[PDB]
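Before any comments, here is the structure.
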Amino acid sequence: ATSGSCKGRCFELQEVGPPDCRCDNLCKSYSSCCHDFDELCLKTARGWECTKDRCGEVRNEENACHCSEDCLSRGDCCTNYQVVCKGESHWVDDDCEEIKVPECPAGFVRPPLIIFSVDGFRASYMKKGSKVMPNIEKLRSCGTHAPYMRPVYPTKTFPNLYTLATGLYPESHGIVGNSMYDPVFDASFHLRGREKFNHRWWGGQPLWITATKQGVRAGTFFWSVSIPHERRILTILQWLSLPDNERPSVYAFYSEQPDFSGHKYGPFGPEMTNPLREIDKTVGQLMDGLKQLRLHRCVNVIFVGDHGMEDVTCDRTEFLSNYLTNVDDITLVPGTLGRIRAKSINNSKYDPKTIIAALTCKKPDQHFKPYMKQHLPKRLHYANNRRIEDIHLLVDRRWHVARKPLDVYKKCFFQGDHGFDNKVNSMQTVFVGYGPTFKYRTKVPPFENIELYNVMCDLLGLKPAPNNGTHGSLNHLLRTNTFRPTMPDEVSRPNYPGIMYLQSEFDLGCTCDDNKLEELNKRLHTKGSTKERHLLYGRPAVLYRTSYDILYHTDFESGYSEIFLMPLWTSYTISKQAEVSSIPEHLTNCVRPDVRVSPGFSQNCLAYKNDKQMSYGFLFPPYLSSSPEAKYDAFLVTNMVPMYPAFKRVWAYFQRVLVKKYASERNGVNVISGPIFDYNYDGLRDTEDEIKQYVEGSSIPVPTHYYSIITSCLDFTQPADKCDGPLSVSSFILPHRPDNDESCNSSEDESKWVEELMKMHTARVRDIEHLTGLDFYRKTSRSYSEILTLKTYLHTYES
Ligand SMILES: *[C@@H]1O[C@H](CO)[C@@H](O[C@@H]2O[C@H](CO)[C@@H](O[C@@H]3O[C@H](CO[C@H]4O[C@H](CO)[C@@H](O)[C@H](O[C@H]5O[C@H](CO)[C@@H](O)[C@H](O)[C@@H]5O[C@H]5O[C@H](CO)[C@@H](O)[C@H](O)[C@@H]5O)[C@@H]4O)[C@@H](O)[C@H](O[C@H]4O[C@H](CO)[C@@H](O)[C@H](O)[C@@H]4O[C@H]4O[C@H](CO)[C@@H](O)[C@H](O)[C@@H]4O)[C@@H]3O)[C@H](O)[C@H]2NC(C)=O)[C@H](O)[C@H]1NC(C)=O
Ligand SMILES: O=C(COCCc1cnn[nH]1)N1Cc2cnc(NC3Cc4ccccc4C3)nc2C1
Ligand SMILES: [Ca+2]
Ligand SMILES: [Ca+2]
Ligand SMILES: [K+]
Ligand code: NA
Ligand SMILES: [Zn+2]
């Protein structure tokens, strides 16, 4: 009903209620603007730059921007007004000067935040395009920057922008791809069209809502595509001239480039120089505009991308028609990832298991790998949403997957794409922060985009809604406004059992072929005399209510769950000089009752004998015993965990070969290993009534995963157990699977496939914290913020 008018309402901030016509920055997208929106609000006359002959002109209100004497007071000068007409310098030509305090106009309650978001801005553009992006390069060198910023999976636009806005993984915010089916709604979300505007898709609490709820006004973050960039910038700078009571504190600009061109020309096509130059010019406009308004040393600016861009061509497409015979009974969400479901919910013939097998290791150079979503690397956090199909295809970088060839030529064109695994170098993107609240000329380590919501809340004095960041892990980016977290309180205190049971009280079906000077010696070990060696960073805290026992040994310390009948964690340190030994022949099947732990809170060997699918392994490896006599400790029933034979191939190679490899490379390592139970694939520790599988005929729960956290000195001239400074960590969460079908080369020796498996399942300490309810690194000499940064680190193994 578009017969109202935008007179006095151009880019109004509160969207008004239909059937009233709209004048906001989204009205175009809803085909809902007032009849006169173009005429009044999208003025273009005379373009975007003052020229010497316009200087001091008489205001003509038709003009796109103004060069008249009254423009600064009206807040609508062209951004280069002061340069052309008042002998000022462009911002980019001024020397960098530390911004120690906000230098703001009277009436500003807080430094505004401007988020300058760029689509497809691959991390290596900062170096490779540096000659053509002077404004961006100045932000980067003068402010705070990371070498790259890791997006979320899938590395698609809307998932990543909405993660930037919420601090949530896609599985939690609900935007799990650029297209989606929700079976509860029975509704589909797509790029073209109108279902995507329905608020039911968009979960969590984005920043603009966080701000508004806490009394901080926000600019609208979404811009209709036909609003030119120059007008987006002028609109931000006009909002910044509003009266104090009406002026927002937070704003966003969005550019469709360089992604748009990247799809057509590839990430480094010669056609890509011009898009980068144009984005740089836009930054130049904003910064000159801010300088004219005396806000260039007041506003915090974030320059951030959503994802990178890889080389991808029509010829590098895998077709499911080459694998499946039944291709017409499936629906594929295709491209740089695959999602499969049945075409019809009425077809009771459809079998996921037979689709997975038809897609598993079928061609020698196969460029995708099928997964049930719960088997995807836990670092992707891509499973706990009904909109994510059970069957997933992880597509190799530089490829696509499509159902049938006709899907590719009845739709070559494109040379770039994105969406792959968020660890891929080509998918990484950019972060720069510049302003009074950011540090000066500071480089920070790469970090994940899920962290930025909390920092944007810190920048605006807002309490963040509950999110997937680790608040405090990015304190090192900030001069002021840091968030001073406290360590979580321990909820369950351990028991410290002594010798309480005689050997003959145990009837576990286990067998094992097993001085005065050093009778004293081993009592001291059982009491915790080596614990300083093996537990370097304090006991992990247990953050839920449970019953557990600390068990000390010569070579390792454990926290043993009376509820799960196995350790929650097992801690041990392996020096650079440590020797690997074998399991002696007489000890191959040895399992020994632990006289500190009741038969009733023990595992039993008969269950493993009866369970024809399930075997067992050990958390502290017998191979790394300090002596023949200490080795007996490794065969305690309290160090045993359930393991599928297929998984024991992986585990044994880790423990026999890789631990000592790491200790020799890193100058000792401290290892914490344990089980994980996540049968509902939510990324969070299961309660015991959530466990779906037990060792047959027993109450021994079967883990879904095994973790290890491997810590050493960042200065590897110091040994792990005498480190004065910062730490270095790598971690994994390995799937506990009954086959090695994930690894196509598993018939080969473990030296050819195990380590590549472990790399794929690399993890953050924080990932393990969520999955176990444990809190690590409780007793170090480091600041808590530094430890939080360490807990968020991911070792990615990219070149
Ligand atoms: C990443 O960070 C996020 C945010 O912190 C973490 O997610 C949170 O985790 C909590 C635990 O899983 C969860 O808390 C539960 O929420 C229920 C209330 O939920 C609504 O209200 C909130 C608040 O405004 C809202 O955010 C929710 O939004 C979700 O759902 C809507 C759809 O309505 C989506 O638009 C939105 O995208 C979001 O979806 C995501 O989360 C849901 C779960 O809520 C998933 O199903 C989706 O797939 C998607 O991932 C909701 O609108 C509350 O009812 C729960 O309490 C029950 O559960 C326990 C038992 O387990 C029990 O103590 C209670 O008594 C109660 O039990 C009864 O209900 C049971 C379940 O129905 C029933 O079976 C029993 O028999 C009982 O009757 C619970 O507190 C919180 O909602 C989410 N939040 C978000 C935004 O996702 C996430 O864990 C972090 N990830 C990692 C790895 O750390
Ligand atoms: O059309 C899309 C996306 O299309 C996907 C298609 C595609 C294919 N390959 N690549 N992309 N748009 C239009 C649009 C408008 N305005 C914003 N504003 C942003 C600014 C900002 C800053 C922080 C957090 C959130 C936001 C939202 N974002 C967008 C994204
Ligand atoms: Ca994008
Ligand atoms: Ca769980
Ligand atoms: K068995
Ligand atoms: Na295999
Ligand atoms: Zn794109």
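Following Swiss-Prot, chain A residues are numbered 53-463, 468-570, 576-591, 617-885, in order.
Method on record in the header is X-ray crystallography, 1.6 Å.
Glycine is treated like the rest: Cβ placed from N, Cα and C.
Annotated in Swiss-Prot:
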DOMAIN    54-97  domain 'SMB 1'
MUTAGEN   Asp171 to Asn  Abolishes lysophospholipase D activity
BINDING   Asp171, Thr209, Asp358, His359  Zn(2+) 1 binding site
MUTAGEN   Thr209 to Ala  Abolishes lysophospholipase D activity
MUTAGEN   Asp311 to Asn  Abolishes lysophospholipase D activity
BINDING   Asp311, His315, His474  Zn(2+) 2 binding site
MUTAGEN   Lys430 to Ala  Impaired secretion. No effect on lysophospholipase activity
BINDING   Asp764, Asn766, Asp768, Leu770, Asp772  Ca(2+) binding site
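Checking the recorded positions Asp171, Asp311, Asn766, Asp768 against ligand 3, the ones with a C-beta less than 6 Å from an atom of that molecule are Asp171, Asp311. Separation of the C-alpha atoms of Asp768 (Ca(2+) binding site) and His315 (Zn(2+) 2 binding site): 34 Å, rounded to the nearest whole number. Residues 114-116, 249, 269, 271-272, 274-279, 283-284, 287, 290-291, 300 of the same chain lie 6 or more positions beyond the ends of the domain 'SMB 1' (54-97) yet place their CB under 8 Å from a CB of it. A break of 4 residues separates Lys463 from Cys468 in the model, and their Cα atoms lie 11 Å apart. Neighbour density around each Cβ, counted as other Cβ atoms within 10 Å, peaks among the recorded positions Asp171, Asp358, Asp764, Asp772 at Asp358. For the recorded positions shown (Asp311, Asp768), fewest C-beta neighbours within 10 angstroms: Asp768. Restricting the binding-site residues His359, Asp764, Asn766, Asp772 to those with a CA within 10 Å of the CA of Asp311 (mutagenesis position) leaves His359, listed by sequence position.
If you draw a 10 Å sphere around the CB of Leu770 (Ca(2+) binding site), it holds 14 other CB atoms from the protein chains shown. Gap of 5 unmodelled residues flanked by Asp570 and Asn576; Cα separation 15 Å. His315 (Zn(2+) 2 binding site) is 15 Å away from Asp358 (Zn(2+) 1 binding site) when you measure Cα to Cα.
There are 22 other CB atoms within 10 A of the CB of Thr209 (mutagenesis position), with all protein chains counted. The binding-site residues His315, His474 differ in how many other CB atoms lie within 10 Å of their CB, and the one with the most is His474. Non-local neighbourhood of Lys430 (mutagenesis position): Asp764, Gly769, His791, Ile819, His847, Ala849, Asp853, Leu857, each in the same chain, at least six residues away, with C-beta under 8 Å from its C-beta.
Taking only the Cα positions, the spacing between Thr209 (mutagenesis position) and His359 (Zn(2+) 1 binding site) is 7 angstrom. Here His359 (Zn(2+) 1 binding site) is compared against the binding-site residues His315, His474, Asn766, and the shortest C-alpha distance is to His474.
Cβ contacts within 10 Å of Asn766 (Ca(2+) binding site), excluding its own Cβ and spanning all protein chains shown: 15. Counted within 10 Å of its Cβ, the other Cβ atoms near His359 (Zn(2+) 1 binding site) come to 32, all protein chains included. Among the recorded positions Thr209, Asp764, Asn766, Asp768, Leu770, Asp772, the residues whose Cβ lies under 6 Å from any atom of ligand 4 are, in sequence order, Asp764, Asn766, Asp768, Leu770, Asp772.
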